[PDB]
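A short write-up of the structure that comes next.
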Amino acid sequence: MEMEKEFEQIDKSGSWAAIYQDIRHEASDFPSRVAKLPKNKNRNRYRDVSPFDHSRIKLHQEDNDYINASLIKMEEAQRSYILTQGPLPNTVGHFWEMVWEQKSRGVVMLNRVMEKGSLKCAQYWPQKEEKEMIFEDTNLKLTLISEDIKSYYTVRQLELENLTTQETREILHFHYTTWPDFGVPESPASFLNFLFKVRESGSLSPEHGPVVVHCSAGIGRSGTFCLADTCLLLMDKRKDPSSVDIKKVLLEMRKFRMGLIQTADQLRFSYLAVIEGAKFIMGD
Ligand SMILES: CS(=O)(=O)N1CCCc2ccccc21
């Protein structure tokens, strides 16, 4: 069923809470035993948000390989994403170790460091060119190269150096700075413009490791970003774009990380973004 008609029928019937609970009931339940080990308590922001064992990213070290991060591998769309929590004071070195080891070209940040008067993630990148950051626990150096501040987002060029080998790489930081503290954006226009800037950069392409995507827990806004991107790519690839079923794509992605899309308002927003983004790409 054309999702735009499904959309108007859910709106007219006011049945967004019922549709969202049906997704919650059908979602996969896989073990997360490594996340719950006592040694990993200060590596988790939220007790109820953990990576599954089967899809978790492993750090390349014998001491403790754990990070709160999941590989979302979308087979038909030929896209992969790493979804992760906002870094904690004791996991900023792990975060950049993961970017290095997975060969990522982009980091997508969908939160502010402070929201609702509380810290939602560590200040994990440098704010001034002449004040670089050294992560002694993972042997990395990170330097701010340039910053472009726009009304709805900021793009940063960063240099990450592996101090062990003196190899360097350019990382692109895409920071969506205007998601409201409560609810979802009224229009998906700035969020779609942002998604198109990340695509334009090469950060989502198969010549690179997977993009790293985060918010505070790495499931709500982060889930909206990957769900919208995958649904639009399938609408381009298939003979019948009207066959793309957003609820079935979301349940496929929930095989790889729990809790993607946190509210009925985030579900409605993801439908709006896909419907509006389909028109704009259609030369329309
Ligand atoms: C009353 S509702 O269940 O249909 N609902 C649930 C929460 C999200 C939403 C957004 C716009 C309009 C209705 C809703």
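Using the three backbone atoms N, Cα and C, a Cβ is placed for every residue, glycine included.
All protein chains considered, the CB of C215 (mutagenesis position) has 26 other CB atoms within 10 Å. In the three-state DSSP scheme, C215 (mutagenesis position) falls into the coil class. Annotation comment: Swiss-Prot describes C215 as active site, phosphocysteine intermediate.
If you look up Swiss-Prot, you'll see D181, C215, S216, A217, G218, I219, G220, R221, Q262 marked as substrate binding site.
Packing around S50 (mutagenesis position) is summarised by its Cβ count: 22 other Cβ atoms lie within 10 angstroms of its Cβ, all protein chains included. Record note (Swiss-Prot) on the mutagenesis of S50 to A or D: No phosphorylation.
Listed in Swiss-Prot is the mutagenesis experiment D181 to A, annotated as follows: Substrate-trapping mutant. Cβ-based neighbour count (10 Å, all protein chains) for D181 (mutagenesis position) stands at 10.
One mutagenesis experiment catalogued in Swiss-Prot, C215 to S, is accompanied by this note: Catalytically inactive mutant; abolishes sulfhydration.
The two recorded residues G220 (substrate binding site) and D181 (mutagenesis position) have their Cα atoms spaced 13 Å from each other.
A coil conformation is recorded for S50 (mutagenesis position) in the three-state DSSP classification, outside any helix or strand. The binding-site residues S216, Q262 differ in how many other CB atoms lie within 10 Å of their CB, and the one with the most is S216.
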